[PDB]
Amino acid sequence: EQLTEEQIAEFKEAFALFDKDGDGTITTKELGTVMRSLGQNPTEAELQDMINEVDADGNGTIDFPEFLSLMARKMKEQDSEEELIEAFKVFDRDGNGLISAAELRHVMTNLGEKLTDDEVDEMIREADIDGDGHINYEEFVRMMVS
Ligand SMILES: [Ca+2]
Ligand SMILES: [Ca+2]
Ligand SMILES: [Ca+2]
Ligand SMILES: [Ca+2]
Ligand SMILES: [Ca+2]
């Protein structure tokens, strides 16, 4: 077990958007066509680095198996990032992108933890990198995964 016929069909449809000429491979040129359509104009060197990250056999192009492997893993990545984003936006009660001590304390009380200002201040100091006494999303992620 691994993938349904419907999952493979949608991966194949995604691959086809890149594989302009239908030869079963994605070249640097084709990847460039797609990004250019999206508003980015990478150089050949930048495109090569992108292919090199996903071209497992080193033949210079990305085939469908290589694209399935990298995509399926990107979607695990994305599912874990979404979980940290949702957790953050809850802590960040006013939506300003900074969890304050007051916000952290309120949400911790709802999570069943009645903490003092000093306790909360220590939690933030542990995670605070830029020294503003607040936790931004990078600081939050960094702490949560490490
Ligand atoms: Ca092609
Ligand atoms: Ca560039
Ligand atoms: Ca390859
Ligand atoms: Ca806030
Ligand atoms: Ca901070």
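Residue numbering for chain A follows Swiss-Prot, covering 3-148 in order.
Per the header of the entry, the method used was X-ray crystallography, 1.0 Å.
Keep in mind that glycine also has a Cβ here, set from the backbone N, Cα and C atoms.
For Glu32 (Ca(2+) 1 binding site), the same-chain residues 6+ apart in sequence whose C-beta sits under 8 angstroms from its C-beta are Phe20, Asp21, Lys22, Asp23. Taken from Swiss-Prot, the feature Ca(2+) 1 binding site applies to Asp21, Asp23, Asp25, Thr27, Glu32, supported by sequence analysis.
According to Swiss-Prot, the feature domain 'EF-hand 2' maps to 44-79, an assignment based on sequence analysis. Using DSSP to sort the residues of the domain 'EF-hand 2' (44-79) gives these counts of helix, strand and coil: 23 helix, 2 strand, 11 coil.
Mutagenesis annotation in Swiss-Prot: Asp51 to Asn, described as In CAM12; lacks the Ca(2+)-dependent K(+) current; the structure shown retains the original residue. All protein chains shown were included, and the count of other CB atoms within 10 Å of the CB of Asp51 (mutagenesis position) stands at 12.
For the domain 'EF-hand 3' (81-116), the residues of the chain that approach it from at least six positions outside its boundaries are 122-123, 125-126, 134-139, 142-143, 146-147, judged by C-beta separation under 8 angstroms. Taken from Swiss-Prot, the feature domain 'EF-hand 3' applies to 81-116, supported by sequence analysis.
One mutagenesis experiment named in Swiss-Prot is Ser102 to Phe, and its note says In CAM1 (also named PNTA1); lacks the Ca(2+)-dependent K(+) current. Annotation for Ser102 (mutagenesis position): same-chain Cβ neighbours under 8 Å, separated by at least 6 residues, are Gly135, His136.
For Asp130, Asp132, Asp134, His136, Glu141, the entry in Swiss-Prot reads Ca(2+) 4 binding site, with the evidence type sequence analysis. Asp134 (Ca(2+) 4 binding site) is surrounded by 12 other CB atoms, counting those within 10 A of its CB over all protein chains shown.
Non-local contacts of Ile137 (mutagenesis position) by the CB criterion (under 8 A, 6+ apart in sequence, same chain) comprise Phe93, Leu100, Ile101, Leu106, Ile126, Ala129, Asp130, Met145. One mutagenesis experiment catalogued in Swiss-Prot, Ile137 to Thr, is accompanied by this note: In CAM2 (also named PNTA2).
The record gives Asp21, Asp23, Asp25, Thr27, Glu32 for Ca(2+) 1. Within 8 Å of the mean position of their Cβ atoms, the other Cβ atoms in that chain belong to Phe20, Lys22, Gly24, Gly26, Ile28, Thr29, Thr63.
Taking a Cβ cut-off of under 6 Å from any atom of ligand 4, the recorded positions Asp23, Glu32, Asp51, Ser102 reduce to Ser102. Across the fold, the C-alpha of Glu141 (Ca(2+) 4 binding site) and the C-alpha of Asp51 (mutagenesis position) stand 28 Å from each other. When secondary structure is read from DSSP and collapsed to three states, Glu141 (Ca(2+) 4 binding site) falls in the helix class.
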